[PDB]
Amino acid sequence: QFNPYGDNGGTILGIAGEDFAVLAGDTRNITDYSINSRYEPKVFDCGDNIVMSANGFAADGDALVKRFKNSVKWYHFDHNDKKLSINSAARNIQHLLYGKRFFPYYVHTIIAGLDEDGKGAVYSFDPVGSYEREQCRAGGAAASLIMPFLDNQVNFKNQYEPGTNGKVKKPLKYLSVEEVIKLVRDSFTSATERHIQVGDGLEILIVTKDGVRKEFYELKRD
Amino acid sequence: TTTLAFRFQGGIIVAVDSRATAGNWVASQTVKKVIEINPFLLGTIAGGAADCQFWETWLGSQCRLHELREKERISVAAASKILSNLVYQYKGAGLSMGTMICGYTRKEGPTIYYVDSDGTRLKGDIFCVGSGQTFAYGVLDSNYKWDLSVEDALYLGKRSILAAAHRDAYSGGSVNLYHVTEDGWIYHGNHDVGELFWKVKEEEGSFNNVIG
Amino acid sequence: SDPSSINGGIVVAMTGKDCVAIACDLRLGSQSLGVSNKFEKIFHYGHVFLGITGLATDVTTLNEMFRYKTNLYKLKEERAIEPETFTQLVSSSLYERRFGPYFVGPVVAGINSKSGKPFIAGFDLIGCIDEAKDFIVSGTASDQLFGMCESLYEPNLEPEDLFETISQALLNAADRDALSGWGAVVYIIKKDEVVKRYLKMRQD
Amino acid sequence: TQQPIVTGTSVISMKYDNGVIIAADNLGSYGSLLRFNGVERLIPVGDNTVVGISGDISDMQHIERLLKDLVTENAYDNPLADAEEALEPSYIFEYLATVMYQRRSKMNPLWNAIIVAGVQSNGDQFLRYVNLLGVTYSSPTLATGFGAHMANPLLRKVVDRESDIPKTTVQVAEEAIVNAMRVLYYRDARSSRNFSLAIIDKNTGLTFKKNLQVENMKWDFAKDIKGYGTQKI
Amino acid sequence: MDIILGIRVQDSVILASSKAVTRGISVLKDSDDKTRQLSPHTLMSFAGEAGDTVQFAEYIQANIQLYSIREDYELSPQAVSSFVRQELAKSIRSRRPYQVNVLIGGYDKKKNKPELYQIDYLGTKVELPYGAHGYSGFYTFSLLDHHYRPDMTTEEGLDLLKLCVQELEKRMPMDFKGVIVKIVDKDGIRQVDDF
Amino acid sequence: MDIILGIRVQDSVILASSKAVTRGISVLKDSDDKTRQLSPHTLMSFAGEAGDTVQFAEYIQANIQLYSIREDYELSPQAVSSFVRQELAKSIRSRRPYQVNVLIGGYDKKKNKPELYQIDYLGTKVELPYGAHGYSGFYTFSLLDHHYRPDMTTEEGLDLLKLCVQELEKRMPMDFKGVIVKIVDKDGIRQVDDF
Amino acid sequence: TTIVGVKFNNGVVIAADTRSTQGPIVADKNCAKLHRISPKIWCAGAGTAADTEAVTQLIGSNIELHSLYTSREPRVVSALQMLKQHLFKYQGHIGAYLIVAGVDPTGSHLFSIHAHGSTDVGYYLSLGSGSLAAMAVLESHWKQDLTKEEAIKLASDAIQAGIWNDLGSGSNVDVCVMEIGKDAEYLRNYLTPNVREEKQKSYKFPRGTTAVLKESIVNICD
Amino acid sequence: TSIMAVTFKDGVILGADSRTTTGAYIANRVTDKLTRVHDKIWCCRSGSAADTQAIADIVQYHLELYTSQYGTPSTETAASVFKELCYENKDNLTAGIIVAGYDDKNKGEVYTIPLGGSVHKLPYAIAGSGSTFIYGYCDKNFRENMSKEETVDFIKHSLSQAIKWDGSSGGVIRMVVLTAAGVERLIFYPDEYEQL
Amino acid sequence: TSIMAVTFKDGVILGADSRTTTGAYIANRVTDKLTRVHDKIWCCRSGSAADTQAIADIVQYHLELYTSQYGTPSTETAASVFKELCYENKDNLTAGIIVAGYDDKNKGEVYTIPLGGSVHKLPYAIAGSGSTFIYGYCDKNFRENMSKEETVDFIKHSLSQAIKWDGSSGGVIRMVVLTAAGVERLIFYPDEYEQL
Ligand SMILES: *[C@@](C)(CO)[C@](*)(O)[C@H](Cc1ccccc1)NC(=O)[C@H](Cc1ccc(OC)cc1)NC(=O)[C@H](C)NC(=O)CN1CCOCC1
Ligand SMILES: *[C@@](C)(CO)[C@](*)(O)[C@H](Cc1ccccc1)NC(=O)[C@H](Cc1ccc(OC)cc1)NC(=O)[C@H](C)NC(=O)CN1CCOCC1
Ligand SMILES: *[C@@](C)(CO)[C@](*)(O)[C@H](Cc1ccccc1)NC(=O)[C@H](Cc1ccc(OC)cc1)NC(=O)[C@H](C)NC(=O)CN1CCOCC1
Ligand SMILES: *[C@@](C)(CO)[C@](*)(O)[C@H](Cc1ccccc1)NC(=O)[C@H](Cc1ccc(OC)cc1)NC(=O)[C@H](C)NC(=O)CN1CCOCC1
Ligand SMILES: [Mg+2]
Ligand SMILES: [Mg+2]
Ligand SMILES: [Mg+2]
């Protein structure tokens, strides 16, 4: 019998700073045990300082991004070129996903950008439209590997202040763009070591008030 | 999920956990399971995350349209029945929703309505809904009285979620407290189980099963 | 009805400079119901330490079995069994039940008393030995542990530092798994002293 | 819900310095039966694009008609149909990709794997893949079916990344493709000796080669092999 | 067979077990005692598949009584629980396993300490301050997490047990026809007739 | 939803309906009223699939009330029961049928006679001196076969009903949390508060 | 797995990758798939990991006892016969896919065995998930009358094809050369083209970061 | 597989392709499907490689032990041993075997043993997946008491067609000639037989 | 079924057996599987009798309506209409049809349409259950630009073998000759073709 879904592998990662936000994703694309492409981007600039990635089944992923990109376009036409805020984009995406509740897009979606106070924002979705704003989110095949590392290093979970008898927690603070990119690169190299569907290359999209910058890094090709 | 809400002398207490699951994977620890429909209406949610989130946000829109059309805030009964009639249309399609529409109006007084995705709609004084409802019921029922103070009632709701957060593997993260009075709902803060458990253990002398 | 994920639990092991560490959580449940918060998963036979995850009845049975076998070993050999030798014994015993296996994920850890070399190893349920320089992971949050260990770990860590790394690897991995947690224990093993520490972790 | 009946096997392709190469054998299999031997599975669109199709042949013939009809429709009310407003490889691909995904979304797929090879108007090499699921991807080398498993490894030794494309000539690239086709003939049970090859260069244009054969085959070592183990005679 | 509870307090172990025996849409009996005395200071309650439960309980009882006669000595609760666990651990990989869950409440005379062991049909043993099998645990564990203290008396333990039964009678779907309560301490085993 | 009974006596119809609403291993409510007043002298109790029950009961209620307003006249119990049956008879061959069983107790003011109708989810109507849906009937029918007389009073009918509830509380596996009893006679519908 | 075997002038060479998988996760990044049956008879294993280890040890044990009984150096055909009869008896349930090779008084030999107990003979062979990637290379570059150095190159190249192009294979290349008249040389980690790059950051925690409840000395002595 | 055995004036000739498949992948393109169970008693193997191989080994063992006690066995005897194994284990085997041998008294003989485990003595026999495509050709072209060169051409042309149409058949065409003269191995490559 | 169509010098000839089976029972032993969709455009039907019959009737209707408006249709046009029906209803049909026709410009033409609904223009075509057994024979014996007598012999010998080996084929051998001369029906009985 025909099976309409497939698994294209890979993994994605979003981190928010004080005045910036990053959305990273590996450039590998696979089916079963074969590599389809070593460089197939899945993190996209969607305009209005919103970056998006829908990792899982690439056909559904591309379809969704394509529809959201189109949603942004028609938002400008219908509302006098108004900038789509990150919170508004997130709610719009929920309706796109939930629209296919009974024949879902097999993707874990993450968007990143700046909120209306100019502060870094990461939103993340389940396949059918459930969403939540966070400082931190990993998605995709290697999400189970990367996410707990982020809890530890971004939100300082399970870390206490030395010599305080485990009574005072390590204080929360924003990370610099330099420190965030370090965590991203280490997250992906670690994931590449232990997950077969992750590797080849890493592409990071950084979002500041100035615009959207890109950075590329090699990953292990085995 | 574990969610509860109970009626008492001083209004309604509403308490929920904050964990989301994808099987045995902990998807989140910081999820909002109380939707604020209006200053006098709250909706707890349990079940499918998207179904709950989507349809309760939708419910709020229908309640807003009611007060625009009728120049009057919607009743708790009418609000709960909009949602129950909606899910009933989808009966069999596979929606998963366990909600408790809690609020106050002049004609009704403090009212709680249990509504779920297979069409059941029940008015009542006490309800616990979710994977850890039984754990919450155990603590809540054994300590419940109508004459509880606002201070004691708030704590009992908090302590009941904590109990379930501990035992139920699919509940935890943190406790979100609310108190509904004649003047509307009042938020009583987010309480992380990471600190709350040990605070309760030490002060109350409970949780002797755990290695202190 | 998946034996490996009924009771829940995790074990992790690491090497350092002239030392090894092995750690485990304390949860035993029946699917969603948490039952016990005292269920330790690490055992020792002389100076050789064995951690076991998976179906709890088999965890208990295998501990009793390896105690049995190592006791007879010591009586006949007139010496304590070494980690390398014990690793082979575990593999033999698991593969003996090839078509009716113990649903477990064992982890051997210890320092060879003759050479002084730190040693760790892991197994699948059927006996396949997984030897490693750096670390071994096992249990319902193995994916999580792999991610934590692969990023946090570095070679030649001192015992006091190694304790922090392994503890943080376990704690943060356990908090992303529903069937793991509810307390934790860490063994720091030096050539001729062993320190056992109970960690404070979130109880949900 | 379909099942493929008459099927075509591997389609292989790669980029080189000035353009792209694509190839596919001339077989129409009917399960294990090698039923039809004169099947062309490379279909040119204009003088700058070649669509290579594997999978169900009935659906391939449907796609042929769609492309044939696309050329006609593009010519309507279009004075620049053979110039600035000619059909690009990217246009042809996106059209097919749209169809493939729409059909899978209706649970009635075109049971194929497609590779669109061509050269754009600005000289850029175009090479992209799409299949019955609507999954799309691009790479310096692309292959379908057994080609993905056996051809790609060989073609990636020539062009392993983007920077290797300018360093690869048409002579080197074609030789790798022809070698890959031989390896596939050795090892794919639903392949044939006869095949077609197409080169789309930005300078010399479209060169379509028919009735090629796998040659220089190593079979001589077979005579020394006896039994499966202990047998000597 | 459904509800079996256990609470270990300062100087005793208290076992509560439901009296209902149901088959189909009929409660065949409402006065059923779901325990066996394994030895003078060791009591085992049980619940599970029909027939298997009593057959297993009595089989264990026979073996422990045989040991007592042979050695003229009572086996410790820890030793009995280990024996029981091993029997269930054998069973689970048999042609037809015993589908029986048990609680073993005993008073160790050498240590002068009460002990409560919870063992499921797989052979999963745990020592606990309080235990339960079946759906009961989903209510009683959280309740006991709150109200239990380690230094409680037997009388306090019975009130704590009454609190569990009341909750179960309120929230459980099935009518389990109340419970038979038994206390295990230094003076042996005795039944609370009025509960 | 589980236990709904009905007894027609000399001058009235008595409906008894269980108060429990259960889902999973939790009794969510123990004071649930499983009836709707269709008209001043006609009462319908119901039981079946969750959601369907109330949705159907209220839908019927709305239709009968609409008829009452339009004609300024109360429909006879026989007429109401026929309308209800037809709705269920349509339902059973729908895409998703109402899985609801009902009892319709009414007092016919023209005939001065009480009437009890039993209709299942298939649209199977029968007029009876006493009726029941679900597993209740397996106990109550034989009991009423013995103790029922056609010329009984309402007070005698309530004692006869108490005899049924006692038997169900003794032999039924599930705790149905007692019953709400309602009487339908020449003076209309009223609820017995102490049962 | 990816495993190969190549015959040459005066002997035979076998090779293998060093990746072990459980699902999509890499269980072991440097496992040993080349197995010694006897001093000059070695065996490359693919399939169920424990089965390849167990079946090769069992036959190796019985080969040793046979060699002592007969006062003769063991032959490859004996190992072949014992392996296939064992595997056949278990009707494929022992999931071992082996390439058996070695030198003995009869000469140099190269065979493959499948889990169900069927054996093949060849000058070049490949088994495992990356056998197609390897066989593509072997079919392209193999010729009659290979030298020792040429055979090692061809074998390792065939393993590399699996390492890079197959997700079920990775890490390093192990080789074992079995030449006639000489000792068999086992080249553990002959190539290591997948070295982990320097991490961006050291995650060494400040001492006292972890909260502790209890301490105790464990007694390991008598 | 495509396999066949053909009797002729001087004896009998066995023929086979060289393709082994695991699905659509060719695991071995130079397979030897003609196997010796005795000096001048050979067989063609089709079906499960593991099964036919295990059977042929047992038969070889039985006939070696027969020869030690009772001298050279007949071709019929060999076929009987094959049958006994195939028939008694029919539930667990997928083996279609053609037995061919040369006696001096009985000359060339061919016995075919299909899946069921039945025995059929024939002038010539064809079997395996690719044999379906050459029933028509072989029936029209076979003659009794052919010469060696005629029989080699008959097998070569037959297997050439079987290979051409069957995807599960291919590679080289191996043949084994059984006569009073001795045993002769023949091979024929694609470049020759494809263009017949 | 066994069916075939063969082009030759003067035009094209269609051939077929006459056996219709419902399981192992022969429902009709004198079936006419060669059907007219136009004056000199005929087809051979294999697969489901009901399906191929319903299709052929629709095609006959379309070509009659084509002739009323645009004059005589080409053989290619006829094959296209068959294809359109077979392809678009592939999920609900089991029809393997061979279309054969004679134009004056294009001479003899043969199009085969397998289960999928694909079209294949060929010099000759074979189809149906019994065709498997004659791929070898037909490939070796077919030549282009044969005479009428040669083509009749080719079809007769081919279908004779297909019938001999296929249980689902039998009875008489019907043939239909399409040339400029006109349309000629031929029949051949068992007593003749069996002993070829
Ligand atoms: C507890 C954790 C029980 O799991 C709660 O019910 C919790 C409530 C909640 C409310 C708001 C936001 C988040 C969470 N529910 C979940 O965490 C929920 C559990 C669940 C999963 C699947 C279900 O099948 C219908 C029913 C309940 N988790 C999710 O919804 C997760 C995050 N998402 C998915 O599993 C995505 N699936 C949903 C079903 O459709 C396919 C995709
Ligand atoms: C490559 C990696 C396959 O992807 C190789 O075949 C490799 C061979 C090998 C040999 C010796 C030492 C290490 C590695 N095989 C594996 O790594 C193997 C992959 C595999 C998983 C499941 C299989 O069948 C269900 C077959 C092959 N991995 C394992 O054997 C791991 C260590 N164990 C398991 O996955 C658990 N087993 C338990 C026994 O039942 C099968 C699953
Ligand atoms: C042709 C290819 C098919 O008819 C031949 O019969 C050929 C005969 C042969 C092969 C090698 C040496 C001598 C003779 N058979 C095969 O190539 C055979 C195909 C086959 C597989 C399974 C069968 O049913 C059990 C029947 C035929 N190939 C194999 O045996 C290969 C080596 N193994 C597999 O494909 C794995 N099988 C094992 C059995 O279970 C299914 C998977
Ligand atoms: C030979 C016999 C088989 O290949 C031919 O194809 C022949 C073609 C033919 C028959 C009559 C007139 C013109 C052409 N086909 C049959 O004889 C056919 C066999 C067949 C049955 C079902 C099939 O799949 C749907 C395919 C082939 N026989 C029939 O159609 C007979 C009349 N009916 C049945 O056997 C009843 N079938 C109806 C379809 O569902 C299964 C039961
Ligand atoms: Mg790889
Ligand atoms: Mg929890
Ligand atoms: Mg016939």
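Here chain B follows Swiss-Prot for its numbers: 76-287, in order, are the residues you see.
Each Cβ is built from the backbone N, Cα and C atoms, and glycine gets one as well.
Swiss-Prot annotations:
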- B:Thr76: active site, nucleophile (ACT_SITE)
- B:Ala124: bortezomib binding site (BINDING)
- B:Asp126 to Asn: In DOA3-1; decrease in activity (MUTAGEN)
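The residue listed as 'active site, nucleophile' is 10 Å away from B:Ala124 (bortezomib binding site) when you measure Cα to Cα. Cβ-based neighbour count (10 Å, all protein chains) for B:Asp126 (mutagenesis position) stands at 22. Separation of the C-alpha atoms of B:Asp126 (mutagenesis position) and B:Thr76 (active site, nucleophile): 14 Å, rounded to the nearest whole number.
Other Cβ atoms within 10 Å of the Cβ of the residue listed as 'active site, nucleophile' number 26 in total over all chains.
Of all the Cβ atoms in the protein chains shown, 24 others lie within 10 Å of the Cβ of the residue listed as 'bortezomib binding site'. The DSSP secondary structure for the residue listed as 'active site, nucleophile' is coil.
DSSP assigns B:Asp126 (mutagenesis position) to a helical segment in the three-state reduction. Within the set of recorded positions B:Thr76, B:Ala124, B:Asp126, B:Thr76, B:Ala124 have a CB atom less than 6 Å from some atom of ligand 1.
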